[PDB]
Amino acid sequence: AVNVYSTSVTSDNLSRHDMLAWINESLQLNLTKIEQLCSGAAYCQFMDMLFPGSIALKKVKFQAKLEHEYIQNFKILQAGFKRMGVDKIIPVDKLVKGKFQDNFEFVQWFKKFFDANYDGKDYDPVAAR
Amino acid sequence: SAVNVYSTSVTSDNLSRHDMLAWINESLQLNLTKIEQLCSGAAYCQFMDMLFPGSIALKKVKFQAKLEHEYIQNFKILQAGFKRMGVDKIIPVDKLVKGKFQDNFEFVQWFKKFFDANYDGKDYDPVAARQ
């Protein structure tokens, strides 16, 4: 993977509205709040899109409702990060609590990471699920 | 009294977000970068002062508002202006002050149409007004 740091030159940050548009349009989802990224499932799917085979897709819990399930999804994501040489520590313990500030900070970074690595490949996120 | 604007009124075309910010910024001499920043209610209050001088308690508007409760105070000033001028529009204050884009964009589209139906072309110095 191409790593993204606080010192990297990136595009402007997105509003919460435009960030949710990116997630929902790219993955054919229906999130209404950034806090919902606490489940880790969308991140797992974006890793599948970026680097097919990096993520254990069959193990991701796409309808997770409980914190321990969120943690399972994030452990899948961490394993994908390790596989791809991603030098970002994921603050899993914080994210899964569903607080806006922590989740918004991480998604801003993740979108920059995504944009640095996406090759434009076609992807059917419904078919993938 | 104000000319009211409804979904059935014939109006100008809607503006893009960038064109809407340019209107607010140029007219009030502000530097907003996002539609969501209209959550503070201050720009709407000043527009009412421009449209109908004396309609708004201008001295009570919080132009440097940073916290939600101050946003609500500005919107209550606006609601009082609307009542004074016979404006029939319900302001969705709770939705606006949270900075939600869709709600703020929908409201400002209406507000610009309302403004254009009512503006008489008077001179207005928005900086001098805020001082």
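Each residue's number is its place along the chain shown, starting with 1.
Placement of Cβ uses the backbone N, Cα and C atoms for every residue, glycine included.
According to Swiss-Prot, the domain 'Calponin-homology (CH)' annotation covers B:14-116, on the basis of sequence analysis. As a published mutagenesis entry, B:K66 to R appears in Swiss-Prot alongside the note: Abolished crotonylation by KAT5. Quoted from Swiss-Prot for the published mutagenesis B:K89 to E: Loss of binding to microtubules.
Under the three-state DSSP scheme, B:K89 (mutagenesis position) falls in the coil class.
B:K89 (mutagenesis position) sits 26 Å from B:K66 (mutagenesis position), taking the Cα positions as reference. Look at B:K66 (mutagenesis position): DSSP puts it in coil.
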